[PDB]
Amino acid sequence: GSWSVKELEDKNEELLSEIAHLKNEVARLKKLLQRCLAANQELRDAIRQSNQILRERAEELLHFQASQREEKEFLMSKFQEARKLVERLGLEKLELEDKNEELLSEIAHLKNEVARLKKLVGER
Amino acid sequence: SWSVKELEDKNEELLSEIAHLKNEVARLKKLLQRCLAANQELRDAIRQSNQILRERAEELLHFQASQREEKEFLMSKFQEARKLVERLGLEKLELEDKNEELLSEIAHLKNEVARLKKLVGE
């Protein structure tokens, strides 16, 4: 047969020792694959969260901005009506000051006239 | 004591078991390297997303710094205008009072002038 009993028993023990190594290797790789898929699950969980935060930061920024534009607009309207009031009041104060000057000019004339006339009453 | 034939057949049985376990080693090796590479792409996506996250937060912080200063400045002009409105409204009231007084002074001076012209025959 060419191979004797002793030669085949020796080969059989070599194949058994090789099965033992390959079984150990299968066990080691099953354990690495398991830990690797666990780590994959944590990274997909992390990615999703980072994205959920990105999306909420972006909507928040849009509501805040619309809110800000509404209060800036209302404050500007209050400022502009106050500034118009300043200019209107300035303009009425000036027309009134001008009237008062005419009135005082008339009063000056009327006081000169009563003086002239009182001197003439003192001489009749 | 096993015969040559029985041992040859066991030899072949052990070779088939070896061939199965070599297929299982190669299957596992390929799933693992696929999963290691998928994890490395996820860690590169996480890095990028967090960097963007950092940049937005810094841009937002300085943006709200600038908005708050613009609003404080506009509120400051409004308050100053209001102070001016109050003061000017008081000065206006005083000038209007003076106007009314002067019209009464004129009306009485005119009556007096007329009475004096009578007296002097003018």
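Along the chain as shown, residues are numbered 1 onward.
Header entry for method reads X-ray crystallography, 1.8 Å.
Placed from the backbone N, Cα and C atoms, the Cβ positions cover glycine too.
Mutagenesis annotation in Swiss-Prot: B:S49 to E (Swiss-Prot position 68), described as Abolishes interaction with IKBKB; abolishes TNF-alpha induced NF-kappa-B activity; the structure shown retains the original residue. Quoted from Swiss-Prot, the note attached to the mutagenesis of B:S49 to A (Swiss-Prot position 68) states: Increases formation of homodimers. As a published mutagenesis entry, B:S66 to A (Swiss-Prot position 85) appears in Swiss-Prot alongside the note: Decreases ubiquitination and abolishes nuclear export.
A helical conformation is recorded for B:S66 (mutagenesis position) in the three-state DSSP classification. In this structure, B:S49 (mutagenesis position) is part of a helix by DSSP.
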